[PDB]
Amino acid sequence: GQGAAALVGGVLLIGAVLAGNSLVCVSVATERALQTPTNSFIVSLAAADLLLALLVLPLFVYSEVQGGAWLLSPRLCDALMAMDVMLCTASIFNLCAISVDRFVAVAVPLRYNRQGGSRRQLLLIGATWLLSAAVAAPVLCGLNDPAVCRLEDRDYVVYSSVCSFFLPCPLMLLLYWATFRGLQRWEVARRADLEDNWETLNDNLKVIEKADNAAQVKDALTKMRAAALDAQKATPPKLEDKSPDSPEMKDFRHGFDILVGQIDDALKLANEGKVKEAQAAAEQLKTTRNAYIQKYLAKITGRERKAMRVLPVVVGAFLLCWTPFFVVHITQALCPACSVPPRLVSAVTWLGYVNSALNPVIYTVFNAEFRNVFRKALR
Ligand SMILES: CNc1cc(OC)c(C(=O)N[C@@H]2CCN(Cc3ccccc3)[C@@H]2C)cc1Cl
Ligand SMILES: CCCCCCCC/C=C/CCCCCCCC(=O)O
Ligand SMILES: CCCCCCCC/C=C/CCCCCCCC(=O)O
Ligand SMILES: CCCCCCCC/C=C/CCCCCCCC(=O)O
Ligand SMILES: CCCCCCCC/C=C/CCCCCCCC(=O)O
Ligand code: NA
């Protein structure tokens, strides 16, 4: 009765965690549009969820069929609980790492000399996992004084409730808040104008790629030049009060000067009838914007802020799913006499674990790139 619901519910939960989260990892692996700094953390979150389904949920379900009785070794129980605590902590610490990472990307504009990221996200992810293991490590040493698998050490439970949850949460919330406000300060008033300029650039690079002749190339380059110059005049509020002589204003203007200079050289070539050379100059121009310009066009048009919309939904769902769990557990640990109904302890646990099945759904619905890869699984 109570056992059959756990079994069916558990097999369905485990199936849904493995299915959804493997499809996330494979998608980041197969689709170039998904290989971003942010999605490195999303893969880390997927790993945490896959590991939960592999290492924790099966014996959790088995436990639930036995009505919470634990018939196996007490050392195995300790091993399970330490893994339980670590994976929970790792999910939270990774949501925290995202907000730290995104705040820094926003607050600290950097341009590298060489190809690729710094892999600082990977280092931060490594740090996140080692920190989660550090929080969980004492559980492995055996904290209990029976036939059930529970954390009975009240000081440990309060400690981890605070470190793993009640402390990261407000800080994470403050950081997401600062991050979103930071980006907004970069978004120009005349968004649609700058989007037009941006489309002119991309549409005409494609016209150039397939041109029949030099005049088409020259016409396309001429439009690009005008759009580059317009875009150059779209100043973000972030730099509005910055003087014309400011080294941050001198930066801004410069990226567009390099661009206009490249367009001019391609123009000279097209004008002389050198189609292939003009097309190569323009392709070489698809790489100068690939880093210097386009990164911060997505920023100043509001695209970047829009693409971050999936993150609060993920954070939100995590808070909905785990807040009841941590309120129940810290209460019990602080106040033995504050009796929580066992059926509710069971409920908030399942609620916590079902979070692990939710993120793949959240990405599919609320993020455009993920939604896109998904919707072309119609093959
Ligand atoms: C990150 N902080 C914590 C996380 C916990 O579990 C996710 C718990 C917790 O009490 N977990 C219990 C301990 C075992 N776990 C369920 C389970 C897992 C595997 C086999 C049997 C029972 C329960 C949900 C406590 C803390 Cl402080
Ligand atoms: C935005 C702050 C966080 C909000 C709470 C997060 C909970 C996420 C849970 C997932 C279920 C969402 C179901 C909503 C479906 C409608 C979405 C839509 O209309 O585009
Ligand atoms: C418990 C319900 C959900 C609580 C969490 C809500 C979402 C967590 C993130 C909050 C940081 C605020 C970021 C702004 C979100 C909207 C984006 C925007 O309007 O620019
Ligand atoms: C992210 C959402 C944050 C929500 C914070 C509120 C949750 C914390 C409340 C739980 C404390 C329960 C108090 C238990 C009584 C302790 C009294 C005693 O120690 O004797
Ligand atoms: C490639 C996308 C991410 C990896 C796959 C995720 C696996 C779980 C997705 C299935 C959820 C289906 C329910 C809602 C479908 C939303 C599709 C849509 O909005 O058009
Ligand atoms: Na998780």
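Think of each number as a place in line: the chain as shown, counted from 1.
Method reported for this entry: X-ray crystallography, 2.1 Å.
Placed from the backbone N, Cα and C atoms, the Cβ positions cover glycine too.
The Cβ of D49 (Na(+) binding site) lies under 8 Å from the Cβ of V17, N21, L87, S91, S356, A357, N359, each of which sits 6+ residues away along the same chain. For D49, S91, the entry in Swiss-Prot reads Na(+) binding site.
The feature (2R,3R)-nemonapride binding site is assigned by Swiss-Prot to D84, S160. Neighbour density for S160 ((2R,3R)-nemonapride binding site): within 10 A of its CB lie 24 other CB atoms from the protein chains shown. In the three-state DSSP reading, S160 ((2R,3R)-nemonapride binding site) counts as helix.
Sequence-distant neighbours of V345 (mutagenesis position) (same chain, six or more apart, CB under 8 Å from its CB) are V328, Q332, listed in sequence order. What Swiss-Prot says about the mutagenesis result for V345 to Y (Swiss-Prot position 382) is this: Increased basal level of G protein-mediated signaling.
Think of the gap as 5 residues with no coordinates, bounded by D145 and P146; the Cα atoms of those bounding residues are 7 Å apart.
Every protein chain considered, the tally of other Cβ atoms within 10 Å of the Cβ of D84 ((2R,3R)-nemonapride binding site) stands at 23. Counted within 10 Å of its Cβ, the other Cβ atoms near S91 (Na(+) binding site) come to 25, all protein chains included. Checked against ligand 6, the recorded positions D84, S160, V345 give no residue with a Cβ under 6 Å from it.
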